[PDB]
Structures are given as C-alpha cells and as structure tokens.
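Data block below; observations after.
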Amino acid sequence: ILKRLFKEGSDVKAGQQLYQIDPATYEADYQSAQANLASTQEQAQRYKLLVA
Amino acid sequence: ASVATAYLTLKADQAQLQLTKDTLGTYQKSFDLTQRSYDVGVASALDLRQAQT
C-alpha cells in the first residue's frame, strides 16, 4: 500500500477510491498491452481505408 | 505468296499490339493499387519502384 486516501469514519460515496496498492507490476502490463493496441489499430485502419 | 505473308503478319502483329495494350492496362492498374497502398502506408517504396519499373 502506497497511500491511504479515505478519512476514517466518514461517509463514503459509491465508487470512491480508498487505497493505492503498488501499481508497479501493473503499469508495465498496461504499457505492454497499449503498445500492441497501437500497432494493431494500424492494421485495421490501413486495411479499412484500403479495401475500398 | 509475298502479299499473303505480308497480310498475315499484319493481322498477327496488330493482334500482338492489342495484347500488349491489354498487358499495359493491367500493369497500370497494378501500379495504381501500389501507389494507393503507398499513400496509406502498407507498402514500402521498394514495391512502388518495382511496380513502376
């Protein structure tokens, strides 16, 4: 846990974040997925514009 | 015999001319598609130069 964000004993809205568990080994999967998304959008866009 | 061979070579060579005009049409369509794919970005400029040759 990097940070506790809620004030203790306070009313909590549905959807408010509470903690921040370490996003280290998960931001490195988001970049690995976002890179392949940025490469495979280009196949779809190039071929969608080029099938015409 | 010579007039007959001249007329037969004339007919056959204008048929050859028609087939080379049709091959020119197909090569022009293939270069049109390679120039289309070159603008978008799929084909590199090497395939564009090969289609142009």
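To match Swiss-Prot, the residue numbers of chain B are left as they are there, and the shown ones run 176-228.
According to its header, the structure was obtained by electron microscopy, 3.6 Å.
Cβ coordinates come from backbone N, Cα and C, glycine included.
In the three-state DSSP classification, B:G216 (mutagenesis position) falls within coil. Counting only residues at least six positions away in the same chain, no Cβ atom sits under 8 Å from the Cβ of B:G216 (mutagenesis position). Swiss-Prot gives this note for the published mutagenesis B:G216 to A: Abolishes complex formation.
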